[PDB]
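**Q** The structure's right below; bear with me while I get my questions together.
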Amino acid sequence: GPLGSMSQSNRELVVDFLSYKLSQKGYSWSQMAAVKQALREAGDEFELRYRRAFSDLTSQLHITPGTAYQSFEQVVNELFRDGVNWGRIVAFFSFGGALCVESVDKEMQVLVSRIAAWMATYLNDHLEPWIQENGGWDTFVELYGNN
Amino acid sequence: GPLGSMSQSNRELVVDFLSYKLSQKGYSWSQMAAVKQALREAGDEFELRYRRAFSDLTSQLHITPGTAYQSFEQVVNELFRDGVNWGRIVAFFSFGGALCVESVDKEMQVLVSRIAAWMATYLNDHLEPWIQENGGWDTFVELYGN
Amino acid sequence: XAXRXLXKXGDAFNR
Amino acid sequence: XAXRXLXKXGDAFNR
């Protein structure tokens, strides 16, 4: 997209750095910063725990630009067919990250922003409404934060 | 300020997670994500190595809302008076982080968004111009990322 | 498959 | 002091 100001992006870097240092001490820049950090911790632990059990998931999908959407939709639809919970939401994120890593391994990085949009839209329409009614983002931070 | 859309903040969470996961494999969502990551790591490392140095400093300061700015300016000016380099850039960041942490310990949370503004301005006007001339943000990434 | 893996092993991580 | 500190110990860290 078009170029923003130098100052907007210098701000964004400063805030990222300061958010990180604040969270290291039990503080937070914002509810967003607290969620980002808890989610990164969560995905690391989920992957440390359980990747050995589905380590060839993204590989068996045989991803290509033409089949990527259908493969993403199939996994994500199955992942939540019998319901939503916090652990499956974490898995939804780990899976999208693995699918992006897989896409770059296969020299298909045009898929990374695509996966990002598909995830954002799914979060928006199918996950946040469950999140709202099950304690909100604060409950996720309470359950997965500082871990 | 005014509230944005639920949709924009969902995108931002998603881009944040994918950024992290890509960088763990030596990939990057963008030059910004790569810089963010390398700087987080540079900072943890700088602070671990030179923690006694920080211990000395952020006592000797005695921050209060009416003096916080004067302290920031004095430290930052001497850090860069005879030159910028990548290590001094990291020290600047770590210094601002400690200043924010200390403000919150002493219940002067008001200073945190101010210190951010002063850091961002100084990065904009003094630090990024050097970087633009000295190899760019990519050089920083090749030096401190991986 | 690695569905009903990424299934029980999400469920196992639910707090 | 804790200046020509944060100087020497930036300059050590410089790659």
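Numbering starts at 1 and runs along the chain as displayed.
If you check the header, you will see the structure was determined by X-ray crystallography, 2.3 Å.
Every residue, even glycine, has its Cβ placed from backbone N, Cα and C.
Swiss-Prot feature annotations, pasted as is:
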type    : residues                                 : note
MUTAGEN : A:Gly87 to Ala (Swiss-Prot position 138) : No heterodimerization with BAX
MUTAGEN : A:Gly97 to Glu (Swiss-Prot position 148) : No heterodimerization with BAX
**Q** For the mutagenesis positions listed here (A:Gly87, A:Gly97), which one has the lowest count of neighbouring CB atoms within 10 Å of its own CB?
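**A** Each of the mutagenesis positions A:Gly87, A:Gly97 was scored by Cβ atoms within 10 Å; lowest is A:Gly87.
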**Q** Between A:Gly87 (mutagenesis position) and A:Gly97 (mutagenesis position), find the distance joining the two CA atoms and give it rounded to the nearest Å.
**A** 16
**Q** According to DSSP, collapsed to three classes, what secondary structure does A:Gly97 (mutagenesis position) have?
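**A** In three-state terms, A:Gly97 (mutagenesis position) counts as helix.
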